[PDB]
Amino acid sequence: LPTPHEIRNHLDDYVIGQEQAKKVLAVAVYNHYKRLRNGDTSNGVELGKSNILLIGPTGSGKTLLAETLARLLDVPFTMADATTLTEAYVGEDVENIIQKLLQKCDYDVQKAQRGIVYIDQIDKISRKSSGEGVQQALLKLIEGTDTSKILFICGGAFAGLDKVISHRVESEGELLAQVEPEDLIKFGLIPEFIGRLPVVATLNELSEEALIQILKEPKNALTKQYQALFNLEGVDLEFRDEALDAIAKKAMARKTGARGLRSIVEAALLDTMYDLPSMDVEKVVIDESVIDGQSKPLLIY
Amino acid sequence: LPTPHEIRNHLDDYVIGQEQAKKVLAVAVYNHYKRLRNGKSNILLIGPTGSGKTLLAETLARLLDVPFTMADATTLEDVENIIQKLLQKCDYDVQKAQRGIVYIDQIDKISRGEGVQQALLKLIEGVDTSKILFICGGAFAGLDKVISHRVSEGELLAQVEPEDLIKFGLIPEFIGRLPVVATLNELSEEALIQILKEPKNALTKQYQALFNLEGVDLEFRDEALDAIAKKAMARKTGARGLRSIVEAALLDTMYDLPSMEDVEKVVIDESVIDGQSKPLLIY
Amino acid sequence: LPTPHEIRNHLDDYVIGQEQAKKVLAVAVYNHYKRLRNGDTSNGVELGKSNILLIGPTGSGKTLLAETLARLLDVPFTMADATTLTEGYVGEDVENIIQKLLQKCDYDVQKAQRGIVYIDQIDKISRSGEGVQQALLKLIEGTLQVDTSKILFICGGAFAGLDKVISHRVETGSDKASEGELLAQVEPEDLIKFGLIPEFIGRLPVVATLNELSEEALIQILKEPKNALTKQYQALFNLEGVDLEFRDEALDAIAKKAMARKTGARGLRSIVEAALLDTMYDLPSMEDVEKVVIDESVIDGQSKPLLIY
Amino acid sequence: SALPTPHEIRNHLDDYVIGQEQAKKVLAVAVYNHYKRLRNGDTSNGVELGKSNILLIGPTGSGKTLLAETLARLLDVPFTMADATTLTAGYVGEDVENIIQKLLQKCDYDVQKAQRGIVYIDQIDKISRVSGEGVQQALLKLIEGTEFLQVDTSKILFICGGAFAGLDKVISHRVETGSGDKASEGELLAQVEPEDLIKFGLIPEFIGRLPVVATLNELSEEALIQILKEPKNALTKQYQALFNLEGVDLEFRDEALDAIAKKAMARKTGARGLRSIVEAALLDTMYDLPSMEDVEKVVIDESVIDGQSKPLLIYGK
Amino acid sequence: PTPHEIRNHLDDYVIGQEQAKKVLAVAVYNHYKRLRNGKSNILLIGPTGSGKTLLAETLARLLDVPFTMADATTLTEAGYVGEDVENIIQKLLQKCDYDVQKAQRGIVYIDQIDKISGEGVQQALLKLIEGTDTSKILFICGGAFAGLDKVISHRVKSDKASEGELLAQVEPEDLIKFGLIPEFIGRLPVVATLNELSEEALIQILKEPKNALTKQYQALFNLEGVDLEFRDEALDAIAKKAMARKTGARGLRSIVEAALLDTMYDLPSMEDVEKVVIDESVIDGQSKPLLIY
Amino acid sequence: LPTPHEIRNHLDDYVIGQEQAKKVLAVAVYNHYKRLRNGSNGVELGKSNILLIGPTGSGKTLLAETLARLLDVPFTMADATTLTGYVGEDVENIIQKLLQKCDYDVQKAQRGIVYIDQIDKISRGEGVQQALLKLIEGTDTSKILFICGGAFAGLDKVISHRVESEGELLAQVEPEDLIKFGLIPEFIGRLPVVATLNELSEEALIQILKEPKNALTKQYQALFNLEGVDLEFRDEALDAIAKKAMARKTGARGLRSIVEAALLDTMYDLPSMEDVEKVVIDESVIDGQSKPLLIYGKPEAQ
């Protein structure tokens, strides 16, 4: 098994920032499978399963984190939506997420027990005051009937949670750290459900400096990918710092997070990529070319 | 023998606050044994987890030198096992056994357990399980809301009525056997402390087993457990906020533990409440 | 066997009011056991078993009535809650009722067949709850090896909603006399619209309605029954060598307050105990001759009981 | 032994049920053919015999339920009732098996007897068309066939009774659309075709399994009267036997019986509301009867419909 | 044969449906005309017993071309549907004498395609319409489409629109909303509609199918040791009455059961050799079936 | 390889309008195969599957088939509706149907293009998105290009609810807009390239009837040609067909049904008469009133 140190390190390669949330997941995950290999019992005491609750803005990395730690653990992974299952056959449907897990699991019961399950938009199922019924149906899953062995991760934006925390205690990232199970209670989640989610991870909103960092530093960074594309044409693609900043700015205005990044970049390079193979030594993308879209990239011969 | 005045006085030494609940327990208990000495009233404890429910029960049993036994509704013929468990601590003396006290925890959990209510009810009535006093504790997390709807949370509990319990999930015949109802508003620091270490699945025990897989011995100093309870009462989350407090104090330690060779680890309070110092590491 | 007349007379001693319902029960009961003694068959035709359905507000005497008529017939009695039957199929729960009957019956099959079974809160299972009606329905008919046929079944229920559906039907293509007068017009189909299945209602031919207890009734309940609250507390204060007296105005005040809460005779004890709590607490530490509870002490709770030395 | 001819089966139905001659003729044939098929086997000869489950259509309290119970009795065959509204969640298919185990219980756990058994589903019109429709399809798997007995629900006979309040109108509209004679429910229920059930809410594949359709005529005043005295377990006979244990002779003037019927028609409960009407009229009498010395008691219509007068008491001994 | 000639020959086998016969004539002619010179597939939409199957079988005879029938329901709900596909081809090859040439000229009729909209079958069945060579053969898909008439109405003139006319306004989009996949409909460019039932089809339904009503009742009467016979005129009278009610093949059983009800009732109480059902017994219901001792 | 310039030029010949969508496809396609040929340098290039968003009969399917032809690459179609239990066998079936037209060659198969129609239909079905998602990545289905077309009738409204003509609005489309529509995040992330199609103009419909290689007019003219007859469509007639096609809003789809109806009678009794040529006017099409004009070849008669 990989030490929490190792797991976090490999998470740093797929996700930028969120160091705290990653440290948490690393430990929660490590202890989880460490329990399975040794058995829930022993020694004279029954260890407790520790399902995870991911709390962060949309486009923060919640889903990616889940998919990633499943990959670096060569463990079968499956996604599900709390809203898609919110209304339906009812709870009978919830068992189907197991057959979807079994499918990617090759029908092997042992690997399936190792599997990880990510439930998205769990904050949506809580009543604003049918959705609550789902929490209880999905609650039966969390315990087991065996769904016990498998790890459950539940992500959500929790837009309102931010306010109730400020209210109870009377700085966005700071407030999230102060979150308590009772705060989720006032949000709409039932006590018996939250008790099944002991491990609570908070994800900070991406900074303008973060987006910039995401554009160039990751191994699969957008800039690196396009530079490699322009590289096949024998052309050298260069992004000015001011340009990267301009992209981030525009990405925050749309509040899509790191998601709207690629769409912004591809649009700024669309024209260039089109008539490139029919003509250069290198091409330079300035902020005037990105945010304004008025000027075409600089062409060097 | 002990007057209600005297009984409450002795209760004040074991639990703090809850003057009303204690006044009620004193009278209920006094009347119960007073009717036995001269030859059908029980108690229902409603309060948050860690409010002293269990302690109060255990206490009034001690100050009455009467055999005491606990039982959990979650584990409810195990019914007859509660009497033989009472008989064991009773030395198998039928007389002392009938004077015995029985505390049932988490009865609010069995209110949809409904088949348990009837089975547990036959006991309350009537070894003749008629003379023994029954005290049933429960959190009743939902009861606070139904009382409000019947038309803050502390004053509301005072207005609780058997009908409210009916809407909660308790059957009429069961509630009729629990005429006396006492409510609690505050948690007991000592209770929380007790919860952290004494239960079979106590937090401390769980983490000790976790650290055990690493071949490391985890030790909680008493001062530490008390610092955890204190903080838990400041947030008024009850026994719920306990785990979140403990995990946070052990988070760092759990992270870089599998990468070092330690004999044992000691969590002092300065590590918990202050969070300023890391646990002590012994090689 | 005691004539229906005699049965009703002995019910008058344990229950206050409800003269109509008691007349019904008396007849139903009398006919039931009269059938068992002569056999369901004969002569050339099969008599029909007549289980009862009690419909009345909470704390009106439904349970007491059942318990009582069991006593004055020296017949084994057992209680059960329809709610407990819902918590799956509970075929074992359903049959559990019989072994609990057998226990109080001394394991005697004959006495068990004579037994009476009261199911409380049946209105609660009206349309997992339905499944219970059907499972409980198998009981009513019959199958320890004991046959549940011979045994009488009484099913009580508040039926809060029933009052409205009867009005919706009996209305005229308002106002209705009263809740009690409306209950009298109750019909098997009205129970149908409430949530009870036809096959179940057909097994409950005898329908008895209970009117809300009067303030004068509540007062009567506080002092006249053998186990009256006032008598119980007077005996309690008696152990301390003190004489407890309730002024008539006080008993009235208790009733008044009990009707405001609409708990019926149920909320009586909680009211009385609250008024005497303080007094019971510091009583064993003082020397009094007697104590007097006035209406100012009960309804207002502002003044403490009068202490005589 | 030998099976009872349709003739014989109808004759014995006459003893327990008043009127409904046509319906009874139908059920008789449907039932006779059913068990004749089981004895001979579904296979052969050179052709596959078709199972013929029955669909009872009649107003509430018209004898649908009784008719089912009866033909079961006179065929010494295990019988079980079920309610369609109970099945209509997802554990309906499980409760389906519960109908079989409830049959098995009364069957003495014998697989052969169970296969002969009869199953009556009440209020099928209630589940008409999404959650209700699903049940039709879940109950439809039953009709065909598949602590477990592993028996095939095929062999057993299925009867499905329902009021079909709206069905009366849709049939009229089908006939009204073309050729827009007296409306008469009777000359309409007889005209009903499977497609009419379709427009009502029943799925095609379901109706196809209910090939035999027996309709029940609304009870006349005369029928009710006839029901109160002529059947073997008639109300009057039952009460007369009750009053007989007291050594008293109970008599119902014909005038009383009609007054009961009238009142029963006003409530439109059918034969159901009959017992309730009668017991209310004899309640007082039954109460103070055991405490007095009478020769006989006479119930007049003034005692029933008006309830103002108590029964006439004759003294003798 | 010219489309003129083809229609003329179709008139001799089926009555009415002049329009659908005109379309079929053109679709068929164009299909084989393109083959001779080296996807004009047909979709039949009509109530059950309108002649859909008869039409397909007929134009196959008048073109001396191998014909084969298939049921979409047999294929559905299985993974061996793709294999049963080749089974349709080998079934076509058998009646074709295993001559590849004649096989490619063959016609294939798929019945109850509206039933599968089953959607995994549309795809499986689609790969056939295209080609592997199942390209040259003509495909005709029949269906009742009971729900289709309603979606066309909703798709949206005074005095409303007759059902026989509403179907003439059918469009591929309407089929889409019905349940058929776009790629499947695109392979069935030719759509023919029928407004009238076929007396001859219904008659055919009463006696020829393996589970035919007449066969069923004959077996029932067989258990009594009685021989039940249906005179041709009787079967005809049943069909007629069935068309007046426009219930289709559905209203057949109800008609037959009524004509045999009395007889079935008092049959087990008498000793007969056989029983004959005439049209006077069916349509008029005035005379009881006829009893040979 | 063909430059995006060249690819777009050849698309112009088969598809009318959609200049923007075709510019996008050209780039996406070009970069895709350019990646396969080269596999570097020190960074991993990202596969760029395409998501076609446009009304029915706008050219989505045609575009896909076309760029497959002008790249001599195996092509296969599939419908997201047929994919809706798990249908793991259906999902992989798309591969064997691709292998069939691919001649069982693994290399050509990796080059293949796959078009999934009606993806908007399976929007939150979700299970299919995830099963189809495993495809997009690879298990190798990685090398092959995926194009997913959909009408997204509701998408137009949600975009307006956020951004607050139809074609101008589609240009403002964002991955989050698809999210609110019903598509799962992990699926949209696999569809980086988004192309929007404009509604076709009447001039376009007219252009589609006569100019494409498989144009309807050409197909029927070849049909009438086997009878030795010359079929001619008057400009006014082609215009009348387009008009009627726009009234039904079926797009280029309802074109054939319109044309076939106008030539039905004629095709029926044609093989039974001796004509030189046939002229279809706008009166015969939009009105359905007058039969086509029949011109008789010189006898022949004697």
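Here chain F follows Swiss-Prot, giving residues 64-102, 105-149, 152-191, 204-218, 239-263, 282-419 in order.
If you're wondering, the header gives X-ray crystallography, 4.0 Å.
The backbone N, Cα and C atoms fix where each Cβ goes, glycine too.
What Swiss-Prot records for F:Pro120, F:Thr121, F:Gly122, F:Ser123, F:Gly124, F:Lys125, F:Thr126, F:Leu127 is ATP binding site. Under DSSP, F:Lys125 (ATP binding site) is assigned to a helix (H, G or I) in the three-state scheme. Counting every protein chain shown, 25 other Cβ atoms lie within 10 Å of the Cβ of F:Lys125 (ATP binding site).
One mutagenesis experiment catalogued in Swiss-Prot, F:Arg370 to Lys, is accompanied by this note: No ATP hydrolysis. The C-beta environment of F:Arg370 (mutagenesis position), restricted to residues of the same chain at least 6 apart in sequence and closer than 8 Å, consists of F:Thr121, F:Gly122.
With 2 residues not built between them, F:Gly102 and F:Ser105 place their Cα atoms 7 angstrom from each other. The secondary structure of F:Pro120 (ATP binding site), as reduced to three states from DSSP, is coil rather than helix or strand. Packing around F:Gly124 (ATP binding site) is summarised by its Cβ count: 27 other Cβ atoms lie within 10 angstroms of its Cβ, all protein chains included. 18 residues are missing from the deposited coordinates between F:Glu263 and F:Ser282, whose CA atoms sit 13 angstrom from each other. In the deposited model, 2 residues between F:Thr149 and F:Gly152 are left unbuilt, and the Cα atoms of these two flanking residues are separated by 6 Å. In the deposited coordinates, F:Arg191 and F:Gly204 are the last and first modelled residues around 12 missing ones; Cα to Cα they measure 6 Å. Excluding F:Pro120, F:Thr121, F:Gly122, F:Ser123, F:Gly124, F:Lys125, F:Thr126, F:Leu127, which define the ATP site, the same chain contributes F:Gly119, F:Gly248, F:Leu314, F:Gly368, F:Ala369, F:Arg370 within 8 Å (Cβ to the Cβ centroid), listed in sequence order. Residue with the densest Cβ environment among the binding-site residues F:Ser123, F:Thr126: F:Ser123, by other Cβ atoms within 10 Å.
If you take the C-beta of F:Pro120 (ATP binding site) and look for same-chain residues 6 or more apart in sequence within under 8 angstroms, you find F:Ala250, F:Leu314, F:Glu316, F:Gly368. Residues from the set of recorded positions F:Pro120, F:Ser123, F:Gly124, F:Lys125, F:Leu127, F:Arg370 situated with their C-beta under 8 Å of a chain E C-beta: F:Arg370. F:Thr218 and F:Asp239 bracket a stretch of 20 residues that the deposited model omits, and the distance between their Cα atoms is 5 Å. Secondary structure at F:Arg370 (mutagenesis position), taken from DSSP and collapsed to helix, strand or coil, is coil. The most densely surrounded of the binding-site residues F:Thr121, F:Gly122, F:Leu127, judged by C-beta neighbours within 10 angstroms, is F:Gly122.
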